[PDB]
Structures are given as structure tokens and as C-alpha cells.
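Enquirer: So that we are looking at the same thing, I have put the structure below in C-alpha cells.
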Protein chains: 2
Amino acid sequence: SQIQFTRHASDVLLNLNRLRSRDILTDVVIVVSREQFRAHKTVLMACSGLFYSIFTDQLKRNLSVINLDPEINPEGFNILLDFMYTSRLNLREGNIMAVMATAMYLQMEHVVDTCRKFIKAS
Amino acid sequence: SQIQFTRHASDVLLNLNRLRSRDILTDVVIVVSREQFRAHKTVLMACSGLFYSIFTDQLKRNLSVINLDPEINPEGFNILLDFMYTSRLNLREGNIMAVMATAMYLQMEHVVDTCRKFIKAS
Ligand SMILES: O=C(Cn1ccc2c(=O)[nH]c(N3CCOCC3)nc21)Nc1ccncc1Cl
Ligand SMILES: O=C(Cn1ccc2c(=O)[nH]c(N3CCOCC3)nc21)Nc1ccncc1Cl
Ligand SMILES: [Cl-]
Ligand SMILES: [Cl-]
């Protein structure tokens, strides 16, 4: 019965990404080997089982730095972080295995499923 | 060239609303006369000119309480806050004028335009 605004969610996500690009109200640094990426915990939680599980725990909720597994490919992580904030996933033959393994680690099941479909179509 | 996830933005917004409902990582209380509403500043900024302008200013960015104009109808505000987190706007004959005036105050231009269309269709 409510009026539906079809573009609203995408508009919100766009603006959250704009805030990320200006480092406004970002509240965590994700360290992946020699690279670091800032983000909003709320978005990470919305998009990742790993981050949801980390930040829902009152023991870790207030952490401002998260060190990921050193084995994680920083580029794979970056691709997934960008996907979180844009809805667009950059899969290529050169990055498919790194992105897929990283998505497994981040517990992003729908993305893992999409990587499986990409492999199947390759 | 990137794979588009058509439901992703709405999924993110849904999960942000779930976090709001559990008061997880909310960082501001919006006081509207005798009522109060918690939220995430990032979402408020994404959806409102007023909140964008308030929290982008380094003078006010860290405020944890915002007192709105006492004249603002709390129900009108609540309807708009729910819209921010859901994409669904509950317009009715009983609330149209309060919602519209509140949307003007919050500088939510697309919503104001929609209220004008509602008035025109009434
Ligand atoms: O749902 C997510 C995050 N999210 C996105 C994809 C995805 C996924 O594929 N799996 C998991 N989990 C969770 C932890 O346990 C194992 C599986 N979470 C995922 N956030 C969430 C859920 C409920 N209210 C608020 C929030 Cl923010
Ligand atoms: O765009 C908005 C918020 N938003 C939503 C609707 C709406 C609107 O109708 N008007 C205005 N303004 C802004 C202030 O000046 C007057 C008009 N902002 C609006 N956030 C935003 C913009 C750019 N990067 C990051 C962010 Cl979060
Ligand atoms: Cl900030
Ligand atoms: Cl919290």
C-alpha cells in the first residue's frame, strides 16, 4: 500500500560510496597484507558474513582496525569492497580464483555462487 | 562490463534497517519534540539535504544528538525516517501535509515532488 521508490536503495548506496570516497564517518580500517582500506562497518556487516559476525560481537564491535588473513589477496578484497558499495562485480579470468576464494573467506555466499557460475561459463 | 547485482542495493538497505532495529552502530539520536529516534548518520546524510549539510560540517559531524525544530510533527518525521531505510513512503490523506512540510524541512526534494503529485491526484 506504500508508494515504492524504485531507485531509492541504489541512490542510498551511491551516496554511501561517495561518503567512503571522502572518508566521511568511516569507522574502520581493513588491513590486507601491505594494503589498507577504510569503510563503514554498517556496510561491511550488510554485505559479509565475516564482518557481520565480527562486529555483532560486543567484544569486537568497537574495533577500529581489522587485520585480515595475510594470505588474502588485496586486489581480490578491493574488488569485493567495491562490489559492496556499487552492486557491480568485476570478474575476469585474471582475478576469478582470487575473488572467489576471498568471497568464501568473507562469507559472501551469493557472490561465491556467482563466481561458480562464472567458472562454469568459462 | 561489470556483472550487475540487481537486488544488492535493496539487500544492503534492508540490512541497514535491521541494524537500526537492533540499535547496532547507530550514532545519533534525532529529537523531535517529545519523541526520539536513533539512526545511522550515514543513512540520514544519504537521504536528506538537511542531515547531509549538518554532518558534512566538521563543526557538527561528531554530534550524537540533533534537536529538530519543535514545530516538526514527530509522526511526519517517523514516516520519512522509515522511508529512508525502506524505499517505501506511507502517504495518506491524514498525513500528506505533515509529511510534505517535514520533507521540505529535511530537504528531501524528490519526496517533496512526490507529495505534490499525491496532492494533485487527490
Ligand atoms: O546478512 C548479513 C551479511 N551478509 C551478506 C551476505 C551474507 C552471506 O552470504 N552469509 C552471511 N552469514 C552470516 C554469518 O553467519 C554465516 C552466514 N551473512 C551475509 N548481515 C545482516 C543480517 C541480518 N541483520 C543485519 C545484517 Cl547487517
Ligand atoms: O545528496 C545527498 C542527500 N540528499 C538526498 C536527497 C537530497 C535533496 O533533495 N537535496 C540535498 N541537498 C544537499 C544540501 O544542499 C541542498 C540540497 N541533498 C539530498 N547526500 C550526498 C550527496 C553527495 N555525496 C554524499 C552524500 Cl551522503
Ligand atoms: Cl568522519
Ligand atoms: Cl553499537
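Going by Swiss-Prot, the residues shown for chain A are 7-128, listed in order.
Structure method, as recorded: X-ray crystallography, 1.4 Å.
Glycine is treated like the rest: Cβ placed from N, Cα and C.
Below, the features straight out of Swiss-Prot:
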- A:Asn21 to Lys: Abolishes interaction with NCOR2 and HDAC2, no effect on interaction with CTBP1 and transcriptional autoinhibition; when associated with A-116 and 376-Q--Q-379 (MUTAGEN)
- A:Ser59 to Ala: Abolished ubiquitination by the SCF(FBXL17) complex (MUTAGEN)
- A:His116 to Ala: Abolishes interaction with NCOR2 and HDAC2, no effect on interaction with CTBP1 and transcriptional autoinhibition; when associated with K-21 and 376-Q--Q-379 (MUTAGEN)
Enquirer: Can you list which of the mutagenesis positions A:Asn21, A:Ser59, A:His116 have their Cβ under 6 Å from some atom of ligand 2?
Expert: A:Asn21
Enquirer: For A:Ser59 (mutagenesis position) and A:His116 (mutagenesis position), what Cα-Cα distance in Å is obtained after rounding to a whole number?
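Expert: That separation, Cα to Cα, works out to 17 Å.
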Enquirer: Go through A:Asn21, A:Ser59, our mutagenesis positions, and report the one whose Cβ sees the most other Cβ atoms within 10 Å.
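Expert: Answer returned by the neighbour count: A:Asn21.
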Enquirer: Taking the Cβ of A:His116 (mutagenesis position) as centre, how many other Cβ atoms lie within 10 Å?
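Expert: Result for A:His116 (mutagenesis position): 13 other Cβ atoms within 10 Å.
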Enquirer: Rounded to a whole angstrom, what is the C-alpha distance between A:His116 (mutagenesis position) and A:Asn21 (mutagenesis position)?
Expert: 23
Enquirer: For A:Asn21 (mutagenesis position), what is the secondary structure by DSSP, using just helix, strand and coil?
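Expert: A:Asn21 (mutagenesis position) sits in a helix per DSSP.
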